[PDB]
Amino acid sequence: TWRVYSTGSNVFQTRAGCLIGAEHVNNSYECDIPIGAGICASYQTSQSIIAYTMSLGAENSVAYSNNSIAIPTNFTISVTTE
Amino acid sequence: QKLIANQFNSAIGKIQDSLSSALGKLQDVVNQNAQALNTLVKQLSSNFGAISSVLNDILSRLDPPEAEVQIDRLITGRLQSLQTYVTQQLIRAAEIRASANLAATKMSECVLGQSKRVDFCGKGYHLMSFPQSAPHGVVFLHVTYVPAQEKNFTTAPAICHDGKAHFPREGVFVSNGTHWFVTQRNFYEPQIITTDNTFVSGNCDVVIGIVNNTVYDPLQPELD
Amino acid sequence: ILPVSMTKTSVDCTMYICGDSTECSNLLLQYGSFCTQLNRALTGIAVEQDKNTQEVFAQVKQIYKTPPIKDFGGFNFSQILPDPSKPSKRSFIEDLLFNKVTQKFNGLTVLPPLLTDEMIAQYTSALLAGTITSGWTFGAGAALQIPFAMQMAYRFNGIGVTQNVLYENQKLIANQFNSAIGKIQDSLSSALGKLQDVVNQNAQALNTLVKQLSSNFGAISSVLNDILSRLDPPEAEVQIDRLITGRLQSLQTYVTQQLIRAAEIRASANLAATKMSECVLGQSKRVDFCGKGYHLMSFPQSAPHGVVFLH
Ligand SMILES: *[C@@H]1O[C@H](CO)[C@@H](O)[C@H](O)[C@H]1NC(C)=O
Ligand SMILES: *[C@@H]1O[C@H](CO)[C@@H](O)[C@H](O)[C@H]1NC(C)=O
Ligand SMILES: *[C@@H]1O[C@H](CO)[C@@H](O)[C@H](O)[C@H]1NC(C)=O
Ligand SMILES: *[C@@H]1O[C@H](CO)[C@@H](O)[C@H](O)[C@H]1NC(C)=O
C-alpha cells in the first residue's frame, strides 16, 4: 500500500509519532490543523503542507508604573452572536 | 445618542451579512442523531454468526428446532444493537439537557435583565441581549459596550489640601501634566476637584502616594 | 482545585479482540459496525479534552508580560509569577503542584494533548500579568494600566468598604497577603485528591480492560493462537466466537463508562472556564463562588490535567 510517503524527502519525528510529507519551519502561526504536543500543520506558503510549533497570541507588555493610568476617551457598541 | 444608535444599527448589519455568508453547533447534533439511526438500521443486515440476516430465509429453510438457535443469534445481536443505541441517546440527551438549562438561565439573566457576570452575555460590558429562534436551538444577539481610544495620564491615590487627605467619591484623580482633575473611570470626562466630588479622611501623612493640589469649595465665593 | 481534562486514551478494537488472527477478523466482521462505532466514541472523547483545555486557558488574545520592576505597592507575587531560571517557565507554586500528582502492545494507546504544559504555563502567566497590571480591564477590551494599590482600592469599593480603608492600612493589607501566600506554599509542601482520583479511575479502567484478555469466557483457552493451534477450523470457530463475544462485551462496558466520565469532566471544565471569567477576569458578587468571605480577586495556576485558583 502506497510506496510514496515512505520517502526521506520531508520527514519529521514528533511526540505525536512520525510525520511524513510536511515541511517543518522555524516560524510560528495560529493552529490550523492540530497534530499534537504543540505542533500544527497548514497549507500557508509554490505551496506546501508546513508544520510548526503554534503561537499562543501576540506578545504584549503593559506600560505599568506606580503612578500611570490609561482612561478610555471613546467607545464601541458591539453586537455578537451566541 | 446619534453616534450610539448608528454604531448599533451598523453592527446589526454586520450580523445580517455574516449570516448571509456558521451554525455548526446546531448542524452537528442533527448529524450525530442521523448517523446513529443510520447505524442502527444498518445493523439489521449483519449475521451475528447466524446462517443469514433475514428471518424468513431462516424460517423457510430450516426445521423449527434448528431455526431456534439461528433465530436466537439474531435476537441477541439485534437486542445488543438496540441497547447500544438507546444508551448513547441517553448520554447525548443529558448533554442537550445541560445546554437547554444554560440557554434558559442565559435568557433570564441576559434578556430579562442586565448581567454583571463577566463574559456570560458576550465580550465587554453587557448592555442587553435579544433572542432569535433557530431550528432546535436559540441565538442570542448580545449588545455590549467596549471602551476605545485610551489616553495615558498620571494619577494619585489622594489629594492633600489644608493638611487633610481627600479621596474621589466615584472617579479617579488624573493629571494632563499641569492640572489635576477627577474623572469617571470608564470614560474620560475631567472635572474640577472640589469638596463635592471628593471626601476626606485623616491627615496627609499615612497615604503612600499623595499630591498637594488645591481642592475648590463652591460655597466659598458667596458674600452673605 | 478543578479537573479540566483526562488522558486521551484510544483502543483499536480489532487488535484488542483478535490480535494478528485473520480468522478472528473474518468472524468479527459478522457483528457488523460495532468496532467502527467504538472508535467513533473514543475519538469523540479525545477531541473534547483539547476543547476543555482551550475553553479554560485560552481566554486571552494577547500574551501579556509583567514589567521588570515589581513595584506592586508592597504585594509580593514571586511565588505565583513564573521562574525565568527553570527549564520550564513555570511558577514556584506550579512546580510544587506538578510534583504532588503521581499495555500498548494490546492495541491500547495514549495520544498527547494539543497544548503542552509549557503552553498552559504561558497562558496562566499571561492571565496573571493581565490582572496584576490592568485589573479587570483586559477582560472587557484592551488592557488599561493602573497602579496596583489603586486597583485594590476599587476592589474594596466593590465589597462595600471605602478606598481610604485600604490606603490607611496598605502596609498591613500587603503583609497579610504576603503571609497568606507563604502559608499556601507551606501547605502544598505537606492534597490534590480531586485530580489524583481522575487519574486513579482511568488507570483502574484500563487495568481492568487488559485483565479481561486473560478470561476464557467458557472457551478452551484465552490465548487464541493456542485455540487455533489445537483445533481444526470448524471447531476452532465455535471457540473463537466465545472469546469474540466476551471481548466485545468488555470493550462495550469500558467505552460506556468512559462516555459517562467524560460528561462529568466536561461539566467540571465548564465550571472552571466560568470560574476563570468571573473570578479572575472580574470581581464576583456571587456568594461562595470565588472562595469564602467577600471576593477581592483570584489567580490561576496550572496543574496536571487541572487548574488551581488562589481566591
Ligand atoms: C468616537 O468614535 C467615532 C467612530 O469612530 C468617531 O466618529 C468620533 O469622532 C469619536 N470621537 C472622539 C472624541 O474620538
Ligand atoms: C503610555 O505611555 C507609555 C510610555 O511612554 C507608552 O509605551 C504607551 O504606548 C502609552 N500608551 C498610550 C495609550 O498612549
Ligand atoms: C491641562 O488642562 C487645562 C484645562 O484648562 C489647560 O489649561 C492646560 O493647558 C492643560 N495642560 C496640558 C499640558 O495639556
Ligand atoms: C506638600 O505641602 C506641605 C505644606 O506646604 C509641605 O510640607 C510638603 O513638603 C509638600 N510635599 C510635596 C511633595 O510637595
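The residue numbers of chain C are those assigned by Swiss-Prot, with the residues present covering 726-827, 853-940, 944-1064 sequentially.
Method of determination (from the header): electron microscopy, 2.4 Å.
Cβ atoms are placed via backbone N, Cα and C, with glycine included.
Under its natural variant annotations, Swiss-Prot gives C:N764 to K the following note: In strain: Omicron/BA.1, Omicron/BA.2, Omicron/BA.2.12.1, Omicron/BA.2.75, Omicron/BA.4, Omicron/BA.5, Omicron/BQ.1.1, Omicron/XBB.1.5, Omicron/EG.5.1. Looking at Swiss-Prot, you'll find the natural variant C:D796 to H noted as follows: In strain: B.1.1.318. Recorded in Swiss-Prot as a natural variant, C:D796 to Y carries the remark: In strain: 19B/501Y, Omicron/BA.1, Omicron/BA.2, Omicron/BA.2.12.1, Omicron/BA.2.75, Omicron/BA.4, Omicron/BA.5, Omicron/BQ.1.1, Omicron/XBB.1.5, Omicron/EG.5.1. Under its natural variant entries, Swiss-Prot includes C:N856 to K with the note: In strain: Omicron/BA.1. Annotation of the natural variant C:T859 to N in Swiss-Prot: In strain: Lambda/C.37; the original residue is retained in the structure shown. Looking at Swiss-Prot, the entry for natural variant C:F888 to L says: In strain: Eta/B.1.525. One entry in Swiss-Prot concerns the natural variant C:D950 to N. Its note says: In strain: Delta/B.1.617.2, Mu/B.1.621. Annotation of the natural variant C:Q954 to H in Swiss-Prot: In strain: Omicron/BA.1, Omicron/BA.2, Omicron/BA.2.12.1, Omicron/BA.2.75, Omicron/BA.4, Omicron/BA.5, Omicron/BQ.1.1, Omicron/XBB.1.5, Omicron/EG.5.1. Record note (Swiss-Prot), natural variant C:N969 to K: In strain: Omicron/BA.1, Omicron/BA.2, Omicron/BA.2.12.1, Omicron/BA.2.75, Omicron/BA.4, Omicron/BA.5, Omicron/BQ.1.1, Omicron/XBB.1.5, Omicron/EG.5.1. The unchanged residue is displayed. While the structure shown retains the original residue, Swiss-Prot records the natural variant C:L981 to F with this note: In strain: Omicron/BA.1. For the natural variant C:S982 to A, Swiss-Prot gives this note: In strain: Alpha/B.1.1.7. The structure shown keeps the original residue. Quoted from Swiss-Prot, the note attached to the natural variant C:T1027 to I states: In strain: Gamma/P.1.
Counting in whole angstrom, C:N969 (variant position) lies 14 from C:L981 (variant position) by their C-alpha atoms. Those variant positions from the list C:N764, C:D796, C:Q954 that have a Cβ under 8 Å from chain A Cβ atoms: C:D796. Less than 8 angstroms from the CB of C:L981 (variant position) sit C:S746, C:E748, C:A989, C:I993, each of them six or more residues away in the same chain.
Summarising the environment of C:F888 (variant position), the number of other Cβ atoms within 10 Å of its Cβ, over all protein chains shown, is 23. Calculated from their C-alpha atoms, the gap between C:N764 (variant position) and C:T859 (variant position) amounts to 12 Å. The variant positions in question are C:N764, C:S982, C:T1027, and the one with the fewest Cβ neighbours inside 10 Å is C:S982. Cβ neighbours of C:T859 (variant position) (same chain, under 8 Å, six or more residues apart in sequence): C:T734, C:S735, C:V736, C:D737. Put simply, C:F888 is the one of the variant positions C:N856, C:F888, C:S982 whose Cα lies nearest to the Cα of C:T1027 (variant position).
Distances between the Cα of C:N856 (variant position) and those of the variant positions C:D796, C:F888, C:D950, C:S982 are shortest for C:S982. Cβ neighbour count for C:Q954 (variant position) (all protein chains, 10 Å cutoff from its Cβ): 12. Secondary structure at C:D796 (variant position), taken from DSSP and collapsed to helix, strand or coil, is coil.
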